[PDB]
Amino acid sequence: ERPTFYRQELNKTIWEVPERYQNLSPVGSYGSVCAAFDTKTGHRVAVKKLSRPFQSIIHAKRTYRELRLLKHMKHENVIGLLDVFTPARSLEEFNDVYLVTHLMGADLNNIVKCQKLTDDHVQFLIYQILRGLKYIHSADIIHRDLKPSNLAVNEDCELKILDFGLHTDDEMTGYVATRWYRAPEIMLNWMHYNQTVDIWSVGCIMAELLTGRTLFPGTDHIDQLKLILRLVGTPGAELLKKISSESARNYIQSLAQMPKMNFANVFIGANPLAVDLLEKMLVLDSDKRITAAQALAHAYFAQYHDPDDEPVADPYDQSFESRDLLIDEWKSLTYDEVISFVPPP
Ligand SMILES: COc1ccc(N2C[C@@H](C(=O)N(C)OC)CC2=O)cc1
Ligand SMILES: [Cl-]
Ligand SMILES: [Cl-]
Ligand SMILES: [Cl-]
Ligand SMILES: [Cl-]
Ligand SMILES: [Cl-]
Ligand SMILES: [Mg+2]
């Protein structure tokens, strides 16, 4: 049974939504977002209306990708989907897609700049990031864009990962936080990357919680690489062999060699167990970084680790990513996922 919809103009946009959603108010603008009160669940929610979801094959496939990913994520430390709807009554009139999640308050940016964090706060915050990442990586999903603005935190220090990587050249240029948390092998297209890029990001975030300062605030790609290599050392021949670009290999060998620094003299006064974990995350060779599952068992988290309460995900079929389809075929696949949605308990 289809709910009754009502229409209203929010700023310059017509919004048509089920009656359950009340008191819509614009808060942000890929799509515009409104806060609302969900009278069925009692929650304050975010409602996102996608902008031109099927205007090109690239756009239509991205719409399908985002919906498939949000429908799969069912974990305490990851954003999940409360609802998805369209006012269309058939595939023939299908044009608009609306996504509904819990409304997030502050992000980790607010916290790190405004609050005095104890070591216990850092333990709990990083533990929750790693617990969510163990789940995400168990489905062979790579987040690719972990940074403080994509981590939501509440008054009780509880955390959720948001805004999966689903970014342009201009967005990554210059003195910008959009690049400061990226692993060097993806920042410079050294090689085919994998899920280890997310652990580099966690290391950069953890360092910033401990010091209150950005770890690698580069003014451009090359300045940032120089900051990275000064801390962790220039690469040895083993890693150089793995850099597929001969151009990038050539540039690396133009730099004078540098040893890895002493992290206890960089992170002055930090818990020695926190220093140890940072040395295992911030490794230049991605093959040798600690994994999320291994990091949860590190002694730094002894207060919180429970191997019977760190779940893995159901399998996630990503075969669509190598599939070539027409706009109307991606649109039909998206329609099927809208109408098959089953809400959480
Ligand atoms: C400041 O302006 C905004 C305020 C909130 C939000 N969002 C987006 C929500 C989400 O992850 N989905 C995909 O959107 C339904 C979660 C959330 O709180 C976005 C902008
Ligand atoms: Cl309703
Ligand atoms: Cl959620
Ligand atoms: Cl529609
Ligand atoms: Cl950020
Ligand atoms: Cl699947
Ligand atoms: Mg974001």
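In chain A, numbers come from Swiss-Prot; the residues present are 4-32, 35-171, 174-352, in order.
Header entry for method reads X-ray crystallography, 1.7 Å.
The backbone N, Cα and C atoms fix where each Cβ goes, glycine too.
Pulled from Swiss-Prot:
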ACT_SITE  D168  active site, proton acceptor
MUTAGEN   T180 to A  Phosphorylation blocked
MUTAGEN   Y182 to F  Phosphorylation blocked
Checklist outcome for this item: Flanks of unmodelled region: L171 and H174, 2 residues missing; rounded Cα separation in Å is 9
Checklist entry - Across the 2-residue unmodelled segment, how far is the Cα of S32 from the Cα of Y35, in Å? => result 8
Next on the checklist: Between the Cα atoms of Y182 (mutagenesis position) and the residue listed as 'active site, proton acceptor', what distance do you get, rounded to the nearest Å?
Outcome noted: 21
Checklist outcome for this item: Restricting the recorded positions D168, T180, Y182 to those with Cβ under 6 angstroms from ligand 7 leaves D168
Item to check | Separation of alpha carbons, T180 (mutagenesis position) and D168 (active site, proton acceptor) (Å) | outcome: 20
Next on the checklist: Restricting to the chain of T180 (mutagenesis position) and a gap of 6 or more, list residues whose Cβ falls under 8 Å of its Cβ, or answer none.
Outcome noted: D227
Checklist outcome for this item: Sparsest Cβ environment (other Cβ within 10 Å) among recorded positions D168, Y182 belongs to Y182
